[PDB]
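Heads up, the thing below is written out as structure tokens.
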Amino acid sequence: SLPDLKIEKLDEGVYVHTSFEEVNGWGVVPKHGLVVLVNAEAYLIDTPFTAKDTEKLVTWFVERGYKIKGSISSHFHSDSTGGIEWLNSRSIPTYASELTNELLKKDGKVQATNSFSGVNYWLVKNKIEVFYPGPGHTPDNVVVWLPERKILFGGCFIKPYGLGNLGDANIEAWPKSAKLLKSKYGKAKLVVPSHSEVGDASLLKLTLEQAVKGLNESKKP
Ligand SMILES: [Zn+2]
Ligand SMILES: [Zn+2]
């Protein structure tokens, strides 16, 4: 019996949703995403794991008078995408990069209904930006930047104390990608990782340090 979905205000117009999965060897691990409010419209930044929690999340906001306009998933793993099918069934627009949609299909999963490509993509002009730093945690990982509040949702790319699951990682590229991200978002006020506490821009430096070490470990026997 997993802990309940949490929904907590992070800043004006920005909520963190936390859902939970059992990870063998690690206990119950939180997954953080966002909900971003633009006027009367809400956007899910990552879905919870399940259709059920995705519904709870949508219903919490719709009951309060917001209209769910879209979700964007930061990478293909289930902790970002598990609710896509349910959203698609409710005709709620779902977004992922072209590469994320490829890796969803390869993994045997339901795709987002809308895709995009390129280093920079506006989900909502001047409000919600998607940036591709390069491969790291996965080949497709993107981050989401909220310019007005200087909030960066780093997803499973931001890994200040350890890299986590390396199964789908590109460890050769992660340090370059992390250097690029650090160079680009140094004025972030809040940096939101998937699997640890909210911090500030220092999480970009710590992620780079972890990526560098990870690549070194990979070259041992
Ligand atoms: Zn992942
Ligand atoms: Zn993850």
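Chain A is numbered as in Swiss-Prot; shown residues: 21-241, in order.
The deposited model was determined using X-ray crystallography, 1.7 Å.
Keep in mind that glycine also has a Cβ here, set from the backbone N, Cα and C atoms.
What Swiss-Prot lists as Zn(2+) 1 binding site is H95, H97, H157, and the listing cites experimental evidence. For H157 (Zn(2+) 1 binding site), the same-chain residues 6+ apart in sequence whose C-beta sits under 8 angstroms from its C-beta are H95, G175, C176, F177, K179, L183, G184, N185, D188, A189, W194.
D99 (mutagenesis position) falls within a helix when secondary structure is assigned with DSSP. Listed in sequence order, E41, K51, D66, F69, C176, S214 are the same-chain residues at least 6 apart in sequence whose CB falls under 8 Å from the CB of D99 (mutagenesis position). Annotated Zn(2+) 2 binding site per Swiss-Prot: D99, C176, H215, in sequence order.
Taken from Swiss-Prot, the feature beta-lactam binding site applies to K179, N185.
Experimental mutagenesis is annotated in Swiss-Prot for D99 to A, with the remark: Almost abolishes catalytic activity against cephaloridine and imipenem; drastically reduces catalytic activity against nitrocefin and benzylpenicillin. Only one Zn(II) ion is retained in the active site, in vitro.
Here the residue is the original one, while Swiss-Prot reports the published mutagenesis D99 to E with the comment Drastically reduces catalytic activity against cephaloridine, imipenem, nitrocefin and benzylpenicillin. Despite mutation, two Zn(II) ions are retained in the active site, in vitro.
Annotation of the mutagenesis experiment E105 to G in Swiss-Prot: No effect on catalytic activity against ampicillin, various cephalosporins, or imipenem. No effect on resistance to ampicillin, aztreonam, various cephalosporins, or imipenem, in JM83 E.coli strain. DSSP assigns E105 (mutagenesis position) to a helix. Remark: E105 (mutagenesis position) has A71, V130 as non-local neighbours, by Cβ distance under 8 Å and separation of at least 6 in sequence.
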Query = Taking the recorded positions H95, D99, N185, which residues show a Cβ-atom distance to ligand 2 below 6 Å?
reply = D99
Ask   = Taking only the recorded positions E105, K179, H215, which have a CB closer than 6 angstroms to any atom that belongs to ligand 1?
value = none
Cα-to-Cα gap, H215 (Zn(2+) 2 binding site) vs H97 (Zn(2+) 1 binding site), nearest whole Å = 13
Request  = Just name the most isolated of the binding-site residues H95, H97, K179, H215, going by other Cβ atoms within 10 Å of its Cβ.
outcome  = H215
